[PDB]
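Everything on this sheet refers to the single structure shown next.
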Amino acid sequence: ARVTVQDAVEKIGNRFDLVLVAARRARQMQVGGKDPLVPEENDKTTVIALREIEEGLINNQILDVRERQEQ
Amino acid sequence: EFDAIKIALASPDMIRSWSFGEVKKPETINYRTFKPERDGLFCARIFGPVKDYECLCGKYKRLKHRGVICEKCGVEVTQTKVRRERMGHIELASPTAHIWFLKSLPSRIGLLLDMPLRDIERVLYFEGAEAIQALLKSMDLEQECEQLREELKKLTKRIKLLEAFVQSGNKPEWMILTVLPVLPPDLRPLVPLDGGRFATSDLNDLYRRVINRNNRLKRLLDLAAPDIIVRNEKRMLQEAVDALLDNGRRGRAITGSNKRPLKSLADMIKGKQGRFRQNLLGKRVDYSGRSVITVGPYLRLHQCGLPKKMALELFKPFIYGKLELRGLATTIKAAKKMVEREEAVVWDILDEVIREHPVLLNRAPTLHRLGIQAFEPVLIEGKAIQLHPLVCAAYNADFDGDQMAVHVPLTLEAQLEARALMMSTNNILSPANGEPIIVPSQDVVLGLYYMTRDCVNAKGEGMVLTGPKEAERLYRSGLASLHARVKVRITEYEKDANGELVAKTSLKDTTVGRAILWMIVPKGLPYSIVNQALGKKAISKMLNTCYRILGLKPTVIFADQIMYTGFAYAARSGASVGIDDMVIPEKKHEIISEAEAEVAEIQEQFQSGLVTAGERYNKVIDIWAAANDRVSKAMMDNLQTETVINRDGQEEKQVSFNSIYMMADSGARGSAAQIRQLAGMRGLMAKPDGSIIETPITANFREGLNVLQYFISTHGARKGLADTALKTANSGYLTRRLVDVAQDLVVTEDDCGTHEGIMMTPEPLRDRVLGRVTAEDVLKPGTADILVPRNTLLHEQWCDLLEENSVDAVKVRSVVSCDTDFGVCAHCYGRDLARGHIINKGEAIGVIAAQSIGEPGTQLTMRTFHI
Amino acid sequence: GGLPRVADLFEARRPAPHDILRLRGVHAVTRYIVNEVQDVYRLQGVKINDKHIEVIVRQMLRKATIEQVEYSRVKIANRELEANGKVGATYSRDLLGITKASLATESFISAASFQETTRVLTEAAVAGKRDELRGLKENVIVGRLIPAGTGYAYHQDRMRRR
Amino acid sequence: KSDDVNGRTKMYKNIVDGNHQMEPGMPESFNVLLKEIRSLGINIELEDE
DNA sequence: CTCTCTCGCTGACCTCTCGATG
RNA sequence: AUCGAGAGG
DNA sequence: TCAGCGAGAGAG
Ligand SMILES: Nc1[nH]c(=O)nc2c1ncn2[C@@H]1O[C@H](COP(=O)(O)OP(=O)(O)OP(=O)(O)O)[C@@H](O)[C@H]1O
Ligand SMILES: [Mg+2]
Ligand SMILES: [Zn+2]
């Protein structure tokens, strides 16, 4: 997440979709109001989202399933 | 809310429907009282209010009156921005042609009809528009098309143009103007000055000219003047209109106060200063800054140094928000006052609001995509920007007075794009070839080269050491030399088939400096990669090998450590330059005297006729060239090796430690050709036309030139400087054309399925197919034995395997042989050179290709004067 | 040699590449132009991969004749006609220089942006053309997301709704 | 950052409020160009349908 | 049918200081 | 605003 | 100015 983002690219699949997934996740924390799945460690929402993606807790299918569950 | 743009000719009804007001005969703004004239070019009724929600007379000044026209003024109450929108019209008193449809290379208003341009132009200039309009309106397109088709390289164009009029829904008689549109007023404003006078645009003059001449035609019709006077005025109006539309098509250019041509409407949309190239393909932006650049040798590869005076201004809204959040201010002016007064609490907010926010840095000539890059700021004192030493070559940057610009991303998507696409830790390979772009140079090369050399009978030679740390202790204590030859116990690691690391320990013959340098090499690399003297190529090869084997993350650390060590050890050596380092061979005088004697003796064969008058020239040239080569060889043989050193009693020879020789041999700055000019002979010069001057320059730069030699040497210098100065435009124009031709080619598919390809022959074969896909059946050289399966990507291992068996030639897929329409497919392209894997979908390859071709010609330009 | 040699190779100046294509196939002209350009570029020690020249060459040859029309349109029409078991069409490929290839495109906004605004605008107004905004320059001028990179997927939605 | 009169104000207010999002519109230079071309007697317009 | 020969028409990155004229 | 003159990368 | 190209008259 910091210095290098190569870890998350190999998990999402390509660079152009990682940006969209990370932005969608980060807007939830910044404005919507949600809690991180990882320790905050004094980071900005973009870096927290990248860390969550790197761990394996966030991708498109999970967000879609959660949105369906909410409604 | 839209998906297309339509263009077509206009009609008088459409123009009348656009307008908000009738014709406008009066002229101007009534300079005395600034309120505009009624029914004029500037008119409140036709175009709108001069002030927001206020009438011209002033009777109504409230929002409650919105939508009410004035009875005494006739002015509606509305927002004043409508003055940018509403248009007007002028009623011409006689038909006038359109200069665009008359004057062109394929003239249109004269191709529907048979006659050529000369006679029709004679008719229009009264030597009449009514006749041409009647001829155009009194034609049948369908019957003419049928006759022409039945009759049948000169009629096909007429048939096509007639069919175009039939299909397009236009009328051939609409090419003759009847009503003139009038542009909105705020797009041609009147600008006040400090003095009483005003500054006006060129359009307001041409409108007034056309209006006055058209009104002059009006009076003649009422007075029933003879047609002789009338025919003169009709020629006048068509001369005025042609000035307003496109001035200078038929040379009659109209000027103003100065002797400079006025600018027409067609001049504001075309050219390098038109709307397209100056306001729509580029513009000026907010949140930007500019400054001079210095060097920062302590930074990490992803960092940059930013002044805090610039940072405070660049991030103002973020600071305002963070101030309002904590309650330190309530209104929007308290925060502004706090920031202006520069309190002690804003310097911590600013530190909090830049913690992980990247910025973009750009240098002015942007030749390829590596001219803009993203970094993380570090707040510094001063007014200059600090830049990492390892990113200069990609920018073509220096520290001689250069400048740079900085931009700030705003939205979350922009920040993530900057971090994931443009950050300098993602750009380590070139997109035009495969080789890396971050490479050490100069001081780093010199330092590593100095550490890794060896000497004879140095201090501490012949010891047996337990490891690199003992070597560092011995060097720091002053008990051993950096160049001593010793035995050291070394442990190294190698990867197995499953990818695990296996260790191996032994004793090796090496030097103290190499053992010291071994401590920064990552695990998984052999010891032989540093057991030699290092130059530019060796260091670049080390970096490439590390990237190939281990990956991306270790490579950044390795590069930073290399730079730190090179800077650290270059300073400790004390390398300098002096006049005694430029050694001149002792046999130069004899060689020069012998050459002079030879050329003097060859003149005896010319005083008494024995050789052609054009034959002594070549002989003299060859003699002088041979003498130059002899002198150069003697100098370089004397410089490269000079030891005469004592080894345990005896005398021995070894490579030299001359400063200039070390600088040239390490690959830091020097060249073998320039040492010749420093300490050999400058050589043969050339005349401005290109011929060779008969006698050469026999002096180097250590012993100075005289007046004649110095005067001769200036021709080439000026010629090179002029060449550099006067042909950057050729490269710029070529690059622009290349970009424009191929700007809309994108990878839009995954597999075309076609079987075609091209056959590649050896330039080695490996360098010509690394990163392609096998088009057709290719097998091992043995019969019925297959080496590589079809449709495979050839990486390093595959290339090594095929080079082991000496593969003759391979067939691969190409972009040009693809059946995909509107784009190309991934497999026909192949590898993406900037990453290593296969190409992804949605990448603009046309712009990349155009930049890759264009850039080297430009860089070739401005380096001519160095020689 | 030099810069003018390169600037003349890309505009198909007559001394032939035309006959090379018309007699031995485009597969031969590709290699011919690649070799000729790399001959100029390899004297100075410049390394450029061969893909980019191939891209420019493919963009150079884009029209066809059987007046003059677009190659892809002819291919699509032939596929449609052969889908019904009918007689297709036969065509001969063309080749133009980059300056002429740029001014002959289906979009008039980009052509007007390039150069020679008056001629392009006059022809467009005479014919009554439409612009579908399918390139990078058109979306830049209007102010939308370009159909590449992180915006590519976006445009894919629009086609799904049409 | 240039030519969008409503977008610039909305972006400024959003940044002050702590929300990093934009609502783009249409640049003004395109409108100026459309009016200028219409002043030459040529009909150019956007097809909403 | 088919080479000569005139003759126009369009084209050739970023930043800073001064004055004279609108 | 346009024109002329000079300077830097 | 210089280079490049097409449209238009010629003399066979
Ligand atoms: N007319 C011009 N058009 C253009 O488009 N770019 C230009 C330019 N003039 C200078 N540059 C830029 O400046 C760099 C060399 O100028 P310079 O800073 O002195 O470094 P140089 O390598 O010459 O070595 P030095 O003089 O210090 O000994 C050059 O590449 C380029 O980017
Ligand atoms: Mg410089
Ligand atoms: Zn009133």
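All chain B residue numbers match Swiss-Prot; in order, they span 16-142, 181-205, 215-824, 833-937.
The deposited model was determined using electron microscopy, 2.7 Å.
Cβ atoms are placed via backbone N, Cα and C, with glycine included.
In sequence order, B:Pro64, B:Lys76, B:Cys85, B:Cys88, B:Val90, B:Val92 are the residues near B:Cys70 (Zn(2+) 1 binding site), counting only same-chain partners six or more apart with C-beta under 8 A. The feature Zn(2+) 1 binding site is assigned by Swiss-Prot to B:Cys70, B:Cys72, B:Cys85, B:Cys88, with experimental evidence given as support.
For B:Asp460, B:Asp462, B:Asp464, the entry in Swiss-Prot reads Mg(2+) binding site. DSSP assigns B:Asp460 (Mg(2+) binding site) to coil in the three-state reduction, outside any helix or strand.
Long-range Cβ proximity for B:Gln504 (mutagenesis position), meaning a same-chain Cβ under 8 A and a gap of 6 or more residues, is found for B:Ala730, B:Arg731. According to Swiss-Prot, the mutagenesis experiment B:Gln504 to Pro carries the following note: Resistant to antibiotics salinamide A and B.
Non-local contacts of B:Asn690 (mutagenesis position) by the CB criterion (under 8 A, 6+ apart in sequence, same chain) comprise B:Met743, B:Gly745, B:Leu746, B:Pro758. Here the residue is the original one, but Swiss-Prot notes a mutagenesis experiment at this spot, B:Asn690 to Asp: Resistant to antibiotics salinamide A and B.
Under mutagenesis, Swiss-Prot gives B:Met697 to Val with this note: Resistant to antibiotics salinamide A and B. Taking the Cβ of B:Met697 (mutagenesis position) as reference, residues of its chain lying under 8 Å away and at least six apart in sequence are, in sequence order, B:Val645, B:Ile646, B:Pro647, B:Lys650, B:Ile737, B:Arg738, B:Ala741, B:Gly742.
Here B:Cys814 (Zn(2+) 2 binding site) comes close to B:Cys888, B:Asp889, B:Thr890, B:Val894, B:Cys895, B:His897, B:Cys898: these same-chain residues lie at least six apart in sequence, with C-beta atoms under 8 angstroms from its C-beta. Per Swiss-Prot, Zn(2+) 2 binding site is recorded for B:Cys814, B:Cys888, B:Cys895, B:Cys898, and the stated evidence type is experimental evidence.
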For B:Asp464 (Mg(2+) binding site), nearby residues of its own chain (Cβ under 8 Å, 6 or more apart in sequence): B:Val354, B:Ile355, B:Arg425
Recorded positions whose CB lies under 6 angstroms from ligand 2, from B:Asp460, B:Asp462, B:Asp464, B:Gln504: B:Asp460, B:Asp462, B:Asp464
Site with most surrounding Cβ atoms, counting all protein chains shown within 10 Å, from the binding-site residues B:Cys72, B:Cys888, B:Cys895, B:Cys898: B:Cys898
Three-class DSSP secondary structure - B:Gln504 (mutagenesis position): coil
Inter-residue Cα distance where the pair is B:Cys72 (Zn(2+) 1 binding site) and B:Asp462 (Mg(2+) binding site), in Å: 64
Mapped DSSP class for B:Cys898 (Zn(2+) 2 binding site), helix or strand or coil: helix
Neighbours of B:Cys70, B:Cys72, B:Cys85, B:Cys88 excl. site residues, C-beta within 8 Å of centre, Zn(2+) 1: B:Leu71, B:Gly73, B:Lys74, B:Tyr75, B:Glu86, B:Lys87, B:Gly89, B:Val90
Euclidean distance between Cα atoms of B:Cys72 (Zn(2+) 1 binding site) and B:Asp460 (Mg(2+) binding site), Å: 64
Lowest local Cβ density (other Cβ within 10 Å) among binding-site residues: B:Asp460, B:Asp462: B:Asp462
Sorted by sequence, non-B:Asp460, B:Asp462, B:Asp464 residues with Cβ within 8 Å of centre, Mg(2+): B:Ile355, B:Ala459, B:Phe461, B:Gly463
Close-lying binding-site residues around ligand 3 among B:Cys70, B:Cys72, B:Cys85, B:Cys88, B:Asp462, B:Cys888, where CB distance stays under 6 Å: B:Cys70, B:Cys72, B:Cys85, B:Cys88
